[PDB]
Amino acid sequence: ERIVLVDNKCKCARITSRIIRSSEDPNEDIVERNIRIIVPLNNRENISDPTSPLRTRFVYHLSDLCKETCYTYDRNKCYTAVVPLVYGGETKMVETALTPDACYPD
Amino acid sequence: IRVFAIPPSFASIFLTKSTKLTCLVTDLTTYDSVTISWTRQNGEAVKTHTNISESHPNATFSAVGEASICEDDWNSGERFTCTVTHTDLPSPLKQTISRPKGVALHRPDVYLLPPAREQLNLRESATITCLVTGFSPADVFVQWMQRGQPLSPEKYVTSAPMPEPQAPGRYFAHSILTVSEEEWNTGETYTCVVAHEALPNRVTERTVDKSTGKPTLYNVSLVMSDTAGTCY
Amino acid sequence: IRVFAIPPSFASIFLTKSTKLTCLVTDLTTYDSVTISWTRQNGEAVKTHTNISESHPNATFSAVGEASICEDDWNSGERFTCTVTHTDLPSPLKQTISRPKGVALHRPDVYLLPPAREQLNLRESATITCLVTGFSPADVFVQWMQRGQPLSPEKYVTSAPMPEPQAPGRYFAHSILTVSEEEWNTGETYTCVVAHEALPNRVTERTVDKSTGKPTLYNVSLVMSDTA
Amino acid sequence: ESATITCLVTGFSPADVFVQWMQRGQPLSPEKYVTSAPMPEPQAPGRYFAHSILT
Amino acid sequence: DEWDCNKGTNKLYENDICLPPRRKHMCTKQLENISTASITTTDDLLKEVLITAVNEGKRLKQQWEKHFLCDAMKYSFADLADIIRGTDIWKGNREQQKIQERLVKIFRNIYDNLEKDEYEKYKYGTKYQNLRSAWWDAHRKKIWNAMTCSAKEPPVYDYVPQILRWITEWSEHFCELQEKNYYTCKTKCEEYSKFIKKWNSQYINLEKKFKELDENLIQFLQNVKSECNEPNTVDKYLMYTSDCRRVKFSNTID
Ligand SMILES: *[C@@H]1O[C@H](CO)[C@@H](O[C@@H]2O[C@H](CO)[C@@H](O)[C@H](O)[C@H]2NC(C)=O)[C@H](O)[C@H]1NC(C)=O
Ligand SMILES: *[C@@H]1O[C@H](CO)[C@@H](O)[C@H](O)[C@H]1NC(C)=O
Ligand SMILES: *[C@@H]1O[C@H](CO)[C@@H](O)[C@H](O)[C@H]1NC(C)=O
């Protein structure tokens, strides 16, 4: 009975809105502006690059979300980083899988 | 006389792309009359010894051979074997290298374990493990780099794979790094890379730091603003 | 013809609770009049080979003997004599074993490590590792106990002592055990007993639990507002 | 000023125990800890107990 | 006659299984109120287990008088066997944690007071359940004889894993109650609609975990697959004594 107004999956906000009606009486309807947010507590500033410090501040200006940088992964979008591998004097850079649990072919 | 044969390494094909492979004989007298014939079910050998390491601290002998064989041919599992042509040896020993068809393949679930609380309290060098669980029986090459800087392999040691106690098929391994206490105190992050098959690009990376090494402070500053807003 | 004798190590002494000696003959098939005996360096026959082992068909004779009474004398380092005599050989063959001397006795320093959070999240199985390190002699026996009973040797796996690069005389090792996720979420205790020569008590225990690793503070500052 | 850490052994029948205090793997001097002799349990028939304190 | 199949605290592990009512409200107070100080030998431990068996037998006898009694008593003996053996599922209950916390004292004392030719055999294990099962199998014959005093041969369902046995009580109970259900029609009709929906999803939730055909559970499943000519069946065909596989279970009212 609710419609998801904002569903930013890289911020995990899940703002909905519902109409719960008082029974057998005139209209004193109260409006639910539900909000649900799941903070990482262990993800970094770079969502992909792993050599960044942790992100503590969780600024949610909902004006921007209602109408850059973000902190929550998305399962369908695969992320990638490149590391240097050395077998000796030479080196070769090969990209990795930051989320290989859902990135291998299926 | 110590004799050993090394199949091509999984990190040699992926990185160098030149399928070097040889069988080695060491701790024996040098004669400089060795050309190891290789059998592809046929007697011909594509290449003889080049850059052979005759020099030894004990004046012993070594043999180096190289070739180039198709990857699909190795996947088929032909019984490539090397025959030594040393004049000292009266009977040429037969040493066969071939990976059998149907070997198990699985991806390494790499977890990185932070150092103990007790070791840091004692105020000496810490130790960080890089567990590798469930990977396929093929030998895996792992190395350690910090903030993208490849460290030298002199100060970390890796353990040969052993059968897993719970699963008779899969394997496991370990690797430890000894670093100064003040370095881990400063909070520098460290990374572990695995190089094994059954992965999208055959390389996986994990990392932690002091702020993620089983910490005690969760300094969260959840600062939601403009809650009312306008939306449709 | 050749006879090989190997002395017991600390693991054998600790597990078997007795001293067992081997004076083993190789490349010798079954013949008659085969004499094996372990005698004191002073000369007396301390123990005979009662219940002699049957000869292996592939030219191998075990001929093991027990110096169970003299536990401390082996640790003293006194030399033992094995007397191998056969009709064909004119001069009796002798095997000599003794405890080595001069090696250092640095103590181990075990550090038991709890499983990672990533492994716990997948809810499959946790692996507790026991990073024994620092011992100068290369002999360590590690068992795992849960509520005062040694776990079966199938569940854990011990790696051989590997040389440590930072210091020449020291070594290290490790072992793992596959605890179920349910039995670790229940919060049970697991112990890693290490047996080594250099320990004054010759044994050390450590404990880990679900409560071993927990954060202390949760300072949260909810700063809800309406005007930017 | 001081602290008194105790060590409550209990439940043992054969009446002989050895209690020793180790700090950082090095045994403490015997002048610090004072061990009490085994005394029978109140509510147990044939199992003793003991104590040990450290200053 | 409710099974309380919701998670709650009925079973700790996340998979859904429906606990039988016979497991709930048992007279386990005899083992619950044990004194590990006063008991340190095998002979004293047997007597209290026999007493508990007698109490269970008279409890079932009184409960029924408020062959079927024999079946319920059979599965109750199997349940008590699982309780003594230490492989029980109901860890969530706060009362049943104490019993499995204070039988450890008794069997640790027994293992401490053992002799060498058995010490080396029973040295290795976990939570002393190997010699616990050995003690049960040594004293299994006497316990059922004390139990059967109220109102032969030793039962065999005690070796059966508990989940399949729970399926068997479910089958017996449901066939019994559907026989109880029926033997104008507008008055009776609406209760049958509520009779189906109170247990409608009770069948489907367990069927999703019948796949992957515990450590000891799989070996029994593999062995029974070799026999009975029905390796993979959602219905066991053991003591069903009625039609099965959704034939008359759902929407039989119309
Ligand atoms: C930290 O974040 C920045 C952006 O906020 C990222 O920089 C680029 O990210 C894209 C994303 O795929 C990469 O393709 C580019 O290669 C990144 N730039 C560079 C110079 O590498 C990146 O995630 C982080 N920054 C850096 C320098 O890695
Ligand atoms: C904790 O957070 C506060 C406010 O964000 C900050 O002032 C303080 O420096 C932080 N302390 C640590 C140890 O992170
Ligand atoms: C915890 O956070 C508060 C602000 O929310 C900060 O003032 C305090 O310093 C933090 N604790 C520590 C130990 O830094």
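Residue numbering in chain D adheres to Swiss-Prot, whereby the residues present occupy positions 345-399 in order.
Each residue, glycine too, has its Cβ placed from N, Cα and C.
According to Swiss-Prot, the experimentally introduced change D:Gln364 to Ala is described as follows: Has no effect on IgM BCR assembly; when associated with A-470. All protein chains considered, the CB of D:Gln364 (mutagenesis position) has 13 other CB atoms within 10 Å.
Recorded in Swiss-Prot as a mutagenesis result, D:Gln370 to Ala carries the remark: Has no effect on IgM BCR assembly; when associated with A-364. Long-range Cβ proximity for D:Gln370 (mutagenesis position), meaning a same-chain Cβ under 8 A and a gap of 6 or more residues, is found for none. Annotation note: D:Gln370 (mutagenesis position) sits in a strand segment as assigned by DSSP.
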DSSP-derived class (H/G/I helix, E/B strand, else coil) of D:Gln364 (mutagenesis position): coil
